[PDB]
Amino acid sequence: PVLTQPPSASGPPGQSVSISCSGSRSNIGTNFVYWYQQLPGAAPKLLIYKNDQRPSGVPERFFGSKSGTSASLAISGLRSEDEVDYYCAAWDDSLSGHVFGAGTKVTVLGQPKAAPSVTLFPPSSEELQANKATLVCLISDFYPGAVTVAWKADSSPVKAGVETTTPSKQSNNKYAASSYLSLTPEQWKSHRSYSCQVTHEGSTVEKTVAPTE
Amino acid sequence: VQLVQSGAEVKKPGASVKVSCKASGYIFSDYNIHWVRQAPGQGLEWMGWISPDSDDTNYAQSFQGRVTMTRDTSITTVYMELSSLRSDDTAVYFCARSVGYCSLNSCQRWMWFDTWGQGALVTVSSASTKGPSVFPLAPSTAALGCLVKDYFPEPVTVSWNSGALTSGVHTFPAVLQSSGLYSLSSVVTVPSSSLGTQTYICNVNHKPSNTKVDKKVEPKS
Amino acid sequence: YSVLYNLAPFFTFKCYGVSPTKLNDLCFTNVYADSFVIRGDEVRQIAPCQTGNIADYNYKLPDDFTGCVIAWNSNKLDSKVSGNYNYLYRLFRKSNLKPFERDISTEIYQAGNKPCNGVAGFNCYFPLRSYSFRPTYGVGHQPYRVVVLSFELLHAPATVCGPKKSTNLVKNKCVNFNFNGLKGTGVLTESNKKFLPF
Amino acid sequence: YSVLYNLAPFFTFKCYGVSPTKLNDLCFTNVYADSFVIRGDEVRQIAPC
Ligand SMILES: *[C@@H]1O[C@H](CO)[C@@H](O)[C@H](O)[C@H]1NC(C)=O
Ligand SMILES: *[C@@H]1O[C@H](CO)[C@@H](O)[C@H](O)[C@H]1NC(C)=O
């Protein structure tokens, strides 16, 4: 009744990529299977219909078959236009409704190691007049996109009230993230200093701010 | 053919939402239109289809009574309405179209979707529409910016010097707080010599709440 | 039997047993109606002792038939752009069908000796195949809405026939009679015999 | 006598002599095939006399 699929797939250029999509005995075989591809930030489009039939305007590098129970396909080669996820679809007699897979985002397999840039900002005076305080730590220009944010109050780390973002791609294929610490204005003055520690690839960059500049 | 849909809308948990898809370039009287939903973190989930000429409709087991079907062949539009939507309905709506007539249940195994409509994005989260609060970040090569605090919902647009300053401008992605309100910051890299001469003003605009705040960033001694 | 002529012209009007010309004189006791749709090449298959598609695998007809069939074109209603997939047939089955027997299943045929049993592949295919009605298709693939108006002999008190006027009868006179479809010449006299109320 | 049904639907299937329903039971000694093409109005012309 459920149609499993791996979250993502990887493959070097000019090499076949294996995509797995398996279902139940009534989901596959009893009814035909269908495949669709979705552009990023757009609408999905039909790719493969009627089992092994190939439509006009779609090239021949897509070879797909449902086998007996698990539907698997491979792509001859890899290009930059093939960086789209694929959805496998089939009909279920017991559920009486269509089912779809999770999707496999094919990634084309360069950027060297870069130290992250950390900029920590003190809470604004206008925000402090509104009985609020927020520490803004900004992380930019690091590769690969895997960082861990640690907040230190003098010598005691703090865990309550921290909100961090997932790493997102920049314009120059770099990664960036931001961390926010909601703080009591009475607690900001009572501490000597606040530090934002960013751990990236075993290297830590720490910026320290003070209530008295 | 052309299959236009309604634009992006914002909503509140427990409320009702209504979207419509218009059919053009083909005969509406004998071509079915299917409704599918795509939420982030998972794949497509099927909802149902509507008969354009007849009135019989079929729904999924999870959405048997939650969804409603309305049609009007005079203007060739399909009206999709949802009542008592849950908090996890933040997704996009596609007015998928299939060739031929598939009013019966048994024709779905030979049925495929050829053309798809545009994504009707709806944002649902446990929060009310509240205007943002903008405060400057004084510099301490210099870094200055503005933090967009306590706004709902997405999105916000930030610009520097009304679009004149475009080099070194980075807009960070939003974050989800424990109170249900979003936070965002945007920093720009400027030379340290041009701090006491040039004026840097952040232009924060929030279209869902119709709030536009222009805050000037000044250094603090 | 007069409001069915304004629908559409009839491609065929064959009638085994009862002749169409005299549907008003007879009076039956029960009327059977079997409605389905066929394509243009499939019209001749609605006949006793036929095979291949319908009278062997889908809708078996008995050897003796005294009913009528009505066929007409329905290009204006059922035929759609790029065909209609609602109407199906069964092509694969292990055995034949008894007359007037309806079958339905979600199982798939086992053509060969391989025990597939729910998995499609070689020697295991779906028995139901869809057929479409495209405008580009010829007369051999067109929607032909047909009905099977099955009948039977007079072995019961008659119920359904035409609105013929029933005049008052006379006794002890040489007068023709028409009692529920049967006609003859004679006299009607009261008899002292006994008939069980059934 | 099973692969000919998957080709195309049959406009006519009239059979003189042998009945189409029982081709499996008998066993013949000589099979002759004569293939040609005709128009729609000449379908009925394939008949004796
Ligand atoms: C069939 O019913 C429709 C419904 O109003 C009617 O318009 C049409 O004339 C009918 N067809 C006949 C009486 O042949
Ligand atoms: C006739 O032969 C061709 C040759 O490959 C094949 O593709 C086609 O399916 C055949 N027709 C049948 C089996 O009806």
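Since chain D takes its numbers from Swiss-Prot, the residues it shows come out as 365-413.
Header lists the method as electron microscopy, 3.7 Å.
Each residue, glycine too, has its Cβ placed from N, Cα and C.
Among the natural variants that Swiss-Prot reports, D:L368 to I is described with the note: In strain: Omicron/XBB.1.5, Omicron/EG.5.1. Taken residue by residue with DSSP, D:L368 (variant position) is part of a helix.
Record note (Swiss-Prot) on the natural variant D:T376 to A: In strain: Omicron/BA.2, Omicron/BA.2.12.1, Omicron/BA.4, Omicron/BA.5, Omicron/BQ.1.1, Omicron/XBB.1.5, Omicron/EG.5.1. Of all Cβ atoms in the protein chains displayed, 10 besides its own lie within 10 Å of the Cβ of D:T376 (variant position).
Looking at Swiss-Prot, the entry for natural variant D:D405 to N says: In strain: Omicron/BA.2, Omicron/BA.2.12.1, Omicron/BA.2.75, Omicron/BA.4, Omicron/BA.5, Omicron/BQ.1.1, Omicron/XBB.1.5, Omicron/EG.5.1; complete loss of interaction with host integrins. Counted within 10 Å of its Cβ, the other Cβ atoms near D:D405 (variant position) come to 7, all protein chains included.
Quoting Swiss-Prot on the natural variant D:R408 to S: In strain: Omicron/BA.2, Omicron/BA.2.12.1, Omicron/BA.2.75, Omicron/BA.4, Omicron/BA.5, Omicron/BQ.1.1, Omicron/XBB.1.5, Omicron/EG.5.1. Of all Cβ atoms in the protein chains displayed, 10 besides its own lie within 10 Å of the Cβ of D:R408 (variant position).
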Expressed in Å to no decimal places, the gap between the Cα atoms of D:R408 (variant position) and D:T376 (variant position) is 9
Pairwise Cα distance for D:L368 (variant position)/D:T376 (variant position) [Å, integer]
14
Quick check for the class: what is the C-alpha distance, in angstrom and rounded, between D:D405 (variant position) and D:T376 (variant position)?
13
By a simple count, how many Cβ atoms lie within 10 Å of the Cβ of D:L368 (variant position), its own Cβ left out?
9
Among the variant positions D:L368, D:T376, D:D405, D:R408, the ones with a Cβ under 8 Å from any Cβ of chain C are D:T376
